[PDB]
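Trainee: Take this structure first; my questions come after.
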Amino acid sequence: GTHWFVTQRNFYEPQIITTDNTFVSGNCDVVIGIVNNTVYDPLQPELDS
Amino acid sequence: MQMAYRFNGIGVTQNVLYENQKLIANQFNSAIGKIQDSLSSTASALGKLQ
Ligand SMILES: *[C@@H]1O[C@H](CO)[C@@H](O[C@@H]2O[C@H](CO)[C@@H](O)[C@H](O)[C@H]2NC(C)=O)[C@H](O)[C@H]1NC(C)=O
Ligand SMILES: *[C@@H]1O[C@H](CO)[C@@H](O[C@@H]2O[C@H](CO)[C@@H](O)[C@H](O)[C@H]2NC(C)=O)[C@H](O)[C@H]1NC(C)=O
């Protein structure tokens, strides 16, 4: 309703959308139906150490 | 998304579909449209049922 997660296909188990479970391809204008949401980087708290 | 999961089934990543969706749709429409011409011209395909 407000926040975006990623699940597996056959069982609802939501997880935070990071750079580990997603892969980067292309840019924004080609994909039809794309949305806007932040993708979390796990390296940032280690950079804040 | 169903077509993307079919491509992920046959070992091709989803960005191939999501960057060529219009081309894939046009190819599918042409492939369906050839079938009507083939069935209207050649009536010997139904030899098993005949
Ligand atoms: C949809 O998911 C979001 C993200 O988890 C929920 O927002 C959180 O709700 C919990 C409930 O206690 C809070 O502690 C968090 O602070 C909320 N925000 C975040 C960023 O985690 C939300 O409640 C869910 N439901 C709806 C209807 O939006
Ligand atoms: C997702 O964000 C992009 C930009 O980050 C939005 O695209 C437009 O981008 C230009 C240049 O950056 C802005 O001047 C426009 O204001 C943006 N459009 C809008 C409606 O804000 C894109 O529209 C965003 N998509 C969604 C669904 O919010």
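Following Swiss-Prot, chain A residues are numbered 1099-1147, in order.
Cβ atoms are placed via backbone N, Cα and C, with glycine included.
Record note (Swiss-Prot), natural variant A:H1101 to Y: In strain: Theta/P.3. The unchanged residue is displayed. According to Swiss-Prot, the naturally occurring change A:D1118 to H is described as follows: In strain: Alpha/B.1.1.7.
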Trainee: In terms of DSSP three-state secondary structure, what is the assignment for A:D1118 (variant position)?
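Mentor: Note: A:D1118 (variant position) is coil by DSSP, not helix or strand.
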Trainee: Across all the protein chains here, work out how many other Cβ atoms are within 10 Å of the Cβ of A:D1118 (variant position).
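Mentor: Total other Cβ atoms inside 10 Å, all chains included: 10.
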Trainee: What's the number of neighbouring CB atoms sitting within 10 A of the CB on A:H1101 (variant position)?
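Mentor: Excluding its own Cβ, the number within 10 Å is 8.
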